[PDB]
Structures are given as C-alpha cells and as structure tokens.
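Everything below concerns the one structure shown next.
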Amino acid sequence: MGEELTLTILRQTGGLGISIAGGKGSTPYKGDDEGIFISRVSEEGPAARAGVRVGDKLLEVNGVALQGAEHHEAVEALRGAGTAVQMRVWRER
Amino acid sequence: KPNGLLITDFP
C-alpha cells in the first residue's frame, strides 16, 4: 500500500538537492524493483522543501513517464527539467 | 556501459 504524490521542486541557487537510483537492467535499489527511486534528499535543498522523500519511486518528471526506464532516461529527464520540476512519485507506506 | 547500483546526483 501507498500513495501517489506530485511534488513541485522550486529550484533556488544551490541545485535540486537530490540523487536518483535504479533503472531497468541494473542493480535494483529496492528489493527486485527496477524502478527509478529517490536515494538522497539534501536536507536544506528545494526537493526536501517540496516534500520529496528518500525511497519515493519516481514515476514522471514534468509529465514524461519513467515506468520501465533505464537509469539514463531519468537522468536526461532531470537535466532538462528547468526552474520548477514537477515530480510524480509513488510513496510506499 | 555502467554496471551495478546506478546513482546519479543533482547537488
């Protein structure tokens, strides 16, 4: 069980303040799940302020779907994401 | 090709 949330990261002057992990065909971050996950959130950064949490599974970035994605596809999505990053996540309870 | 646990940081 869990919930889906869409968080909006408002970038400031210190970067997004997250790390992402996982992806199809590489070592799973969590169990045998090959999804993209949030593996780090900087405490003082804008992702923390928006409400993103470690362990959130990343479903979309600015509406671009990442279900079944390889790691580099999520990296590319975040690189292109701009000043306000809308991040749809699944948060296991 | 990167292998293992892939983690990419956006500081």
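All positions are counted from 1 along the displayed chain.
Every residue, even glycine, has its Cβ placed from backbone N, Cα and C.
The domain 'PDZ 1' feature in Swiss-Prot is assigned to A:6-93; the stated evidence is sequence analysis. Counting residues of the domain 'PDZ 1' (A:6-93) by DSSP class, helix then strand then coil, yields 14 helix, 34 strand, 40 coil.
Recorded in Swiss-Prot as a mutagenesis result, A:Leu16 to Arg (Swiss-Prot position 738) carries the remark: Loss of anti-proliferative activity. The Cβ neighbour count for A:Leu16 (mutagenesis position), using a 10 Å radius over every protein chain in view, is 23.
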